Amino acid sequence: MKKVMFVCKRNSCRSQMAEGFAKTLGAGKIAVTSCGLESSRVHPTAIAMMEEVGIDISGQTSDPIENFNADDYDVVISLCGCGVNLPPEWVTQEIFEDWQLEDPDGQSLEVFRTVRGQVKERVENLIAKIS
């Protein structure tokens, strides 16, 4: 068992789906948390798009990187869409990755599904390495 932590720009989307897939598919293999370098609120279409696959993220909302502990998360992931490099301990992990996906907020549910499938596949490929 190792820990994974997701960063997004305002923690509204991507990162929250990454916790959604990892908490389901990595259940008992890993432990997971979602955050961002800024905070807003969870995007309500994100929950609807995880409910298409029977996964619940409604108990999550946005939380800031500044309250969290990068030193304990064995892995840290960035999902910001460029403009972000995490200069502190947020890149001194056992593994760090950056998943530069599309931005579904104000797009269409096919664009949310297009992002969701990529967030899922990066998580399934990661948890099998760090279990």
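According to its header, this structure was worked out by solution NMR.
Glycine too: its Cβ is placed from the backbone N, Cα and C atoms.
According to Swiss-Prot, the protein has these features:
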- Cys8 to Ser: Abolishes arsenate reductase activity (MUTAGEN)
- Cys8: active site, nucleophile (ACT_SITE)
- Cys13 to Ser: Little or no effect on arsenate reductase activity. Abolishes protein phosphatase activity (MUTAGEN)
- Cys35 to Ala: Little or no effect on arsenate reductase activity (MUTAGEN)
- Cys80 to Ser: Abolishes arsenate reductase activity (MUTAGEN)
- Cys80: active site, nucleophile (ACT_SITE)
- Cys82 to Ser: Abolishes arsenate reductase activity (MUTAGEN)
In sequence order, which residues at least six apart in the same chain have a CB under 8 Å from the CB of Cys8 (mutagenesis position)?
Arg14, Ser15, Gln16, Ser34, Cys35, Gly36, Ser78, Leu79, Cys80
Hey, does DSSP put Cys13 (mutagenesis position) in a helix, a strand, or just coil?
coil
Alpha-carbon distance [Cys82 (mutagenesis position); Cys13 (mutagenesis position)] in Å:
15
Give me the non-local Cβ neighbours of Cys82 (mutagenesis position): same chain, 6+ apart in sequence, Cβ-Cβ under 8 Å, ordered along the sequence.
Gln100
Packing count at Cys35 (mutagenesis position) (other Cβ atoms within 10 Å of its Cβ):
25
Provide the number of Cβ atoms within 10 Å of the Cβ of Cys80 (mutagenesis position), excluding the reference atom itself.
22
